[PDB]
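Here the structure comes first, spelled out in structure tokens, and everything after it is commentary.
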Amino acid sequence: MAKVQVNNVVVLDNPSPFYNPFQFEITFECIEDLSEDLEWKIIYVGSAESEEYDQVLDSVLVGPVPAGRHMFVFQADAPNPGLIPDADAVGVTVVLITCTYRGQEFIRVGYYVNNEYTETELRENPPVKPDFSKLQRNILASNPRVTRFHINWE
Amino acid sequence: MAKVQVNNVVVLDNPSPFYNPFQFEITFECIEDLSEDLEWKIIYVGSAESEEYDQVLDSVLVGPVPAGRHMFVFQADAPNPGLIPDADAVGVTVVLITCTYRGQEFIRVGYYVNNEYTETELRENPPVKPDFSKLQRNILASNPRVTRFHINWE
Amino acid sequence: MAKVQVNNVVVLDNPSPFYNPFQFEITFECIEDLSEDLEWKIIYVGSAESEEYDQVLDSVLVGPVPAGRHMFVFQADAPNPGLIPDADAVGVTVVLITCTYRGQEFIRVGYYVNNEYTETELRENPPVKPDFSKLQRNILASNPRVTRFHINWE
Amino acid sequence: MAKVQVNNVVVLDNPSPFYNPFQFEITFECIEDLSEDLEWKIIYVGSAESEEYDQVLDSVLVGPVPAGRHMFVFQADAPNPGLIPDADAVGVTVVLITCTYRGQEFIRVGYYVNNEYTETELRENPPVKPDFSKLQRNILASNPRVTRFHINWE
Amino acid sequence: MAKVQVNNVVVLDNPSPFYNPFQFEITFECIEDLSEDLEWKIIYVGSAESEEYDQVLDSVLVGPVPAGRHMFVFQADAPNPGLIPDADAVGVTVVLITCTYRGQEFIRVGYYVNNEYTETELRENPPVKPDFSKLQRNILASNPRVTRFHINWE
Amino acid sequence: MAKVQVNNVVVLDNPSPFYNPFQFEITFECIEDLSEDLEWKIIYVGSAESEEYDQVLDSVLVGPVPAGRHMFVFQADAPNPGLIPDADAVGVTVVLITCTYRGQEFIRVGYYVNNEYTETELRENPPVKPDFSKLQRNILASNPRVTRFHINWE
Amino acid sequence: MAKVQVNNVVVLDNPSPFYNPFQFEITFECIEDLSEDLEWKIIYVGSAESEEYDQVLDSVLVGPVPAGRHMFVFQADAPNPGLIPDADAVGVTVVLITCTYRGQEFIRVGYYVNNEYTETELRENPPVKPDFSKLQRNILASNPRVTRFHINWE
Amino acid sequence: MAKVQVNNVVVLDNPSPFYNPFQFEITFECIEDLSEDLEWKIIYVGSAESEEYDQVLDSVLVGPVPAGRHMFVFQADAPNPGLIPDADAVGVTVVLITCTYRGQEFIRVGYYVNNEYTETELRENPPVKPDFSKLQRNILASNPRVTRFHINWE
Amino acid sequence: XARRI
Amino acid sequence: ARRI
Amino acid sequence: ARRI
Amino acid sequence: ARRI
């Protein structure tokens with residue numbers, strides 16, 4: 001019934017400096033040939049307080065999709081620090097990978113992302129304004145949250 | 001920010017015979033007047049092993065929605081036993097209440113549902129073919145799982 | 001003074017085949033917390049000429065009731081045609097909704113129910129023995145008769 | 001399937017001064033011998049605004065009851081004017097008669113009661129504080145409202 | 001220091017049959033010449049329960065108004081019985097005389113009106129449907145209620 | 001048929017020095033969206049002897065009014081002692097809160113106001129000329145008089 | 001677990017002459033009935049150099065608080081210039097609004113307050129000794145600083 | 001002017017294993033001899049989400065207090081991990097030192113406390129259930145937040 | 001406390 | 001009696 | 001001291 | 001926006 005199943009998502013280059021682009025190796029199986037495109041997105045939840053600070057880091061179109069197993073590395077540039085509220089810069093946030101068929105999102109893979117300083121004097125005495133060039137992004141890859149949605153597949 | 005907030009869901013007529021319709025008294029708030037409709041759904045997980053056996057028991061359109069607090073009883077007929085695999089009929093399964101705005105699901109309230117026989121004879125020696133007319137549905141209402149999703153509200 | 005007030009009763013699935021269960025969406029509100037039950041009943045007047053052919057289609061217990069507005073769908077199976085005298089089967093009869101608190105009925109919502117044939121052949125030449133499988137129940141929902149009773153509230 | 005049927009209620013001494021006791025000639029029938037007692041009550045709705053100004057003028061026990069027709073005169077003293085709000089003293093109110101069997105009320109006979117001054121001087125210029133010694137109680141006997149209730153007769 | 005002062009209102013033709021028009025001899029003083037008109041109204045409070053049954057029996061424009069004392073008889077046809085709820089037909093109700101200057105009401109003279117049957121056969125045993133052709137309207141002229149309002153007199 | 005209903009009025013900062021402004025927290029309900037404004041007024045009855053010494057302490061326009069419950073604090077400066085006759089300065093007087101829709105006042109909430117000296121010396125031997133700077137205004141908030149008027153809500 | 005939540009603080013009469021009393025319309029919500037009092041205070045930071053020049057302009061007791069939304073205007077007299085060091089008189093200072101429950105402050109709303117001369121002569125050539133009768137107080141109301149404190153709510 | 005002034009607070013034994021008691025060397029001055037006692041408290045904010053997970057680690061009474069400088073080490077046992085929600089166990093939380101006089105808190109010294117794993121393996125891949133025996137508490141002593149409150153000192 | 005007729 |  |  |  002669900003013409004697309006996501007088999008695996010591997011978090012590549014992790015942990016890494018905050019400014020490094022996100023890299024996810026995605027494997028997915030396609031039950032039948034797809035008449036339309038799959039739209040993949042990487043969204044960064046910049047502020048836990050509001051949804052207005054969520055940043056779509058990249059949106060990729062993959063199609064047409066023949067039946068079978070496919071694999072691709074979804075890469076997206078790091079979020080704009082200019083849009084990240086200071087209070088939500090250092091600590092645990094969320095990164096999402098969402099796939100969409102015919103304008104309907106059918107799967108959302110969420111990961112907790114822990115942004116922390118690596119230097120001892122920064123960890124003990126952090127700056128008032130976060131230094132994003134000294135922050136290390138650590139996606140907690142061993143614990144993703146997968147959510148599937150019921151969509152109209154013809 | 002989010003325009004809709006679900007305040008409360010009360011599970012009515014519970015426990016009940018398997019064949020009784022589901023009844024949920026839903027209270028929700030609207031920050032501002034809504035231009036579109038909110039689409040409410042009750043989905044029954046007929047088989048934990050496979051998504052193809054999920055049954056949308058009912059889908060309701062609520063709109064236009066003025067700003068303020070609203071309440072209604074969402075009722076949906078019991079799932080079709082003809083679509084429930086025998087192995088998944090007796091025991092714990094899941095029922096979901098989801099709400100969508102502009103084709104995006106923003107809330108999902110899940111409950112574990114325990115379908116068990118009430119007669120001692122059947123509880124000790126259950127039939128190979130499940131007797132749906134002798135099963136009691138008990139929604140575990142004291143412990144719902146509420147999941148909110150980041151959606152585009154404008 | 002009165003602890004319970006019935007705000008609205010909505011007749012659902014109307015008109016419907018005779019054999020369809022009765023469905024009423026009830027909204028009531030509670031002045032104070034009731035750590036006590038309210039007993040709702042649907043009573044069908046099978047034969048107008050005698051009280052012995054009245055059928056309590058269902059009796060529901062609602063409690064404890066916290067203070068505030070509550071809403072629910074009272075559903076009750078159709079009356080047993082085996083207990084309906086032929087002369088009182090086709091035509092206008094009465095359906096009742098009555099709420100009891102502490103053994104005292106405090107409200108009674110009555111509706112005229114017109115059960116008529118839908119086929120031209122039967123409407124012109126009705127059978128001597130009523131055909132309940134060909135009758136249509138049209139509850140006259142736009143004109144309920146609400147009666148309140150002075151009870152003893154504690 | 002009721003064991004008691006109230007055949008008639010005759011309002012005696014009517015109209016009368018407000019302070020005259022209520023007198024009702026109740027005639028009833030008893031299908032079979034009764035094991036318990038019939039509890040009669042005359043309640044006066046003092047204030048339409050609130051049920052807390054209702055006065056049970058008297059409660060009478062009639063028993064044991066052999067099968068057959070019975071007749072009795074129920075006397076109950078006039079209501080306490082000290083508990084009648086001034087605004088509800090002159091004009092139309094309600095008096096109720098209720099029979100109960102085994103703690104369950106099965107019948108209630110209501111009558112509109114019109115309290116009015118008799119003198120032209122008082123009818124044109126009524127006092128600020130109602131003069132109960134100059135008020136005539138007129139129970140509108142030609143139009144009672146009889147309400148029967150479904151009780152457990154065993 | 002308002003421009004208009006109502007000196008007296010005399011209730012003419014009183015008591016009278018219900019169907020007789022209302023007649024009020026209205027005398028008022030005018031401090032200075034009035035630039036706009038005085039809008040007089042006779043309103044009959046048909047139902048005490050609701051303002052929707054108030055009947056404006058007549059609306060008169062009096063203008064231009066020179067400074068000085070003026071006198072006129074405001075006559076308005078009896079209220080339409082077709083708009084008077086049966087429960088509020090026999091007994092005490094209210095008639096109002098209101099003056100308005102530049103769309104602002106500045107005075108309101110209220111009178112209790114007692115509608116009663118003149119024969120003591122109907123007085124003791126009134127009909128279920130009120131007979132307006134057998135009713136006598138008695139305006140309680142000896143006790144008006146005058147209310148003045150603060151308005152913008154330019 | 002009334003579009004506005006005043007639910008509550010809470011007297012704030014009470015008792016207080018005579019010169020303190022009046023504060024009332026008003027709560028009101030609105031059935032529909034209001035086309036026109038609600039005009040609130042606080043009037044002080046400076047002299048019982050004459051309506052000419054009534055002082056409109058403040059007039060507020062509230063609009064547009066959307067359907068629903070609203071709340072606000074109506075504050076108005078203390079009355080001008082220069083307009084208060086000496087004989088009416090010390091003792092009980094009246095303060096009113098009035099709402100008007102389309103030039104018609106529909107509600108008036110009146111309160112008795114007791115102005116008394118606080119010092120023992122002045123309480124025993126009051127001055128010939130009232131000392132407003134030594135007077136304490138005590139609004140008798142536990143007993144308001146609400147008066148509703150029949151107005152044209154179109 | 002906090003019983004009180006401050007929803008809004010509106011700075012009224014702003015800007016104003018230095019000597020005008022402070023006016024703040026405070027809206028707050030109360031989760032449950034409080035059988036105790038809230039103690040509101042307005043403190044003026046007269047000298048940044050020392051906390052000894054802070055002036056408690058007023059202390060108000062609000063109680064008991066029934067559960068729900070409440071609104072009031074906190075008015076407090078302007079600070080004593082005699083206690084404001086000359087160097088700290090003209091320019092930016094701080095005004096605080098604080099609520100206390102059972103002797104524990106749980107909220108503090110701070111505002112920057114800019115006191116400036118309005119006359120061109122004084123703005124270019126300010127006096128050595130500040131002229132408080134020529135100073136205008138401008139509370140920078142569009143940017144309050146709200147600070148909540150962890151307190152024992154029982 | 002306030003009778004007690006806290007001069008310094010020195011965080012002792014820091015960083016330390018989570019389970020080590022808190023040690024603070026407090027230095028304070030007394031302007032005048034104190035009639036009552038100074039109540040010192042150490043509170044641990046276990047959950048940022050709620051005030052119900054705050055743990056008062058210790059409450060000490062210090063008295064009588066003579067005028068002059070005093071110094072003491074306030075020691076309190078580590079918080080109970082059994083009351084710390086898993087989500088709030090690893091990362092930055094708050095510890096407070098609050099002095100009271102006659103039931104009024106006059107000072108509050110807050111410190112950010114960073115609880116972190118010491119092993120790189122756990123830092124990069126933390127367990128779903130926090131291991132408190134592998135956590136290190138690091139009070140960020142170089143940046144306290146001092147808050148003074150205006151209290152009544154007789 | 002219901003008298004008896 | 002059924003319980004809602 | 002003052003009570004609203 | 002981008003196509004893989």
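If you go along the chain as it appears here, the first residue is 1 and each next one adds 1.
Header entry for method reads X-ray crystallography, 2.6 Å.
Cβ coordinates come from backbone N, Cα and C, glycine included.
Other Cβ atoms within 10 Å of the Cβ of C:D37 (mutagenesis position), summed over all protein chains shown, number 17. What Swiss-Prot says about the mutagenesis result for C:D37 to A is this: Abrogates interaction with CHAF1B and HIRA.
For C:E49 (mutagenesis position), the same-chain residues that are 6 or more apart in sequence and have a Cβ closer than 8 Å to its Cβ are C:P85, C:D88. In Swiss-Prot, a mutagenesis experiment is listed as C:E49 to A, annotated with the note Loss of interaction with TLK2.
What Swiss-Prot notes for the published mutagenesis of C:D54 to R is this: Reduces interaction with histone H3. Cβ neighbours within 10 Å of C:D54 (mutagenesis position), excluding its own Cβ and spanning all shown chains: 19. Taken residue by residue with DSSP, C:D54 (mutagenesis position) is part of a strand.
Swiss-Prot gives this note for the published mutagenesis C:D88 to A: Loss of interaction with TLK2. Reduced phosphorylation. For C:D88 (mutagenesis position), the Cβ neighbour count at a 10 Å cut-off comes to 18, with all displayed protein chains included. Taken residue by residue with DSSP, C:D88 (mutagenesis position) is part of a helix.
A C-beta separation below 8 Å, combined with a sequence spacing of at least six in one chain, links C:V94 (mutagenesis position) to C:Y44, C:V45, C:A48, C:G110, C:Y111, C:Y112, C:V113. C:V94 to R appears in Swiss-Prot as a mutagenesis experiment; the accompanying note says: Abrogates interaction with histone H3 and histone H4. Loss of interaction with TLK2. Reduced phosphorylation.
One mutagenesis experiment catalogued in Swiss-Prot, C:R108 to E, is accompanied by this note: Reduces interaction with histone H3. In sequence order, C:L96, C:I97, C:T98, C:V146, C:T147, C:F149 are the residues near C:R108 (mutagenesis position), counting only same-chain partners six or more apart with C-beta under 8 A.
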Under a three-state DSSP reduction, the secondary structure at C:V94 (mutagenesis position) is strand
Rounded Cα distance, in Å, between C:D54 (mutagenesis position) and C:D37 (mutagenesis position) is 24
C:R108 (mutagenesis position) falls, by DSSP collapsed to helix, strand or coil, into strand
C:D37 (mutagenesis position) -> DSSP, reduced to three states, gives coil
